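Below is one structure, written out as structure tokens, with a few remarks after it.
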Amino acid sequence: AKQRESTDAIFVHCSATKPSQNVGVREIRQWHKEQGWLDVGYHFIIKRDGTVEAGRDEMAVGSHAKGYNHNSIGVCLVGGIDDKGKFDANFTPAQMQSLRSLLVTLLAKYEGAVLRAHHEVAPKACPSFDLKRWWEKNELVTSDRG
Ligand SMILES: [Zn+2]
């Protein structure tokens, strides 16, 4: 098992859970290991009250964006779908506030890293919001692109 060579990107994801699912790394680590992986695939989880919990070691290869696990940080927001199972940007004010300082901290310490939304690189709606519009205007809108 080993550490990454470089950190070209910080990817943002959601856990694809509903509002009522107040979960964190204890549960998502358990869910990922029942699916056959060795640990939680994300380096950071932001719970719905804004608590950021650490997953994999900040410097290790994780499993969150395939073909990119070798050179990136994966950050996960708890939420992402409504009760119908559709993608929905239902993240809390407090989650978005913690996310924005974690990312300013991360972009600063990983010289040259770029900030990315999983849906830019894979056919998925994850993280369920338009990353550029929230990073720039502080507007949260439900989206499969951006
Ligand atoms: Zn994702």
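Our numbering is plain: 1 for the first residue shown, then up by one each step along the chain.
Method of determination (from the header): X-ray crystallography, 2.2 Å.
Cβ coordinates are placed from backbone N, Cα and C, and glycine is handled just like the others.
According to Swiss-Prot, the protein has these features:
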- 5-127: domain 'N-acetylmuramoyl-L-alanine amidase' (DOMAIN)
- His13 to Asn, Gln or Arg (Swiss-Prot position 18): Complete loss of amidase activity (MUTAGEN)
- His13, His118, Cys126: Zn(2+) binding site (BINDING)
- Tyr42 to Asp, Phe or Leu (Swiss-Prot position 47): Complete loss of amidase activity (MUTAGEN)
- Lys124 to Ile, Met, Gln, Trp or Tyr (Swiss-Prot position 129): Complete loss of amidase activity (MUTAGEN)
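What Swiss-Prot annotates, mapped onto the structure for a quick look.
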residue : record               : DSSP class
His13   : mutagenesis position : strand
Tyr42   : mutagenesis position : coil
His118  : Zn(2+) binding site  : helix
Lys124  : mutagenesis position : coil
Of all the recorded positions given, namely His13, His118, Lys124, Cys126, which is spatially nearest to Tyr42 (mutagenesis position) at the Cα level? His13
Among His13, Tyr42, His118, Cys126, which recorded positions lie by ligand 1, judged by Cβ under 6 Å to any atom? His13, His118, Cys126
Do you know offhand how many angstrom separate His13 (mutagenesis position) and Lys124 (mutagenesis position) by C-alpha? 10
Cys126 (Zn(2+) binding site), Cβ-centred 10 Å count of other Cβ atoms over all protein chains shown, is 22
Around the Zn(2+) site formed by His13, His118, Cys126, which additional residues qualify by having Cβ within 8 Å of the site's Cβ center? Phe11, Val12, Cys14, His64, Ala65, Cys76, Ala117, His119, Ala122, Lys124, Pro127
Please list residues from the chain of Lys124 (mutagenesis position) whose Cβ is under 8 angstroms from its Cβ, counting only those at least six apart in sequence. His118, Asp144
Cβ-Cβ neighbours of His118 (Zn(2+) binding site) (radius 10 Å): 21
Near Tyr42 (mutagenesis position), how many other Cβ atoms are within 10 Å of its Cβ? 26
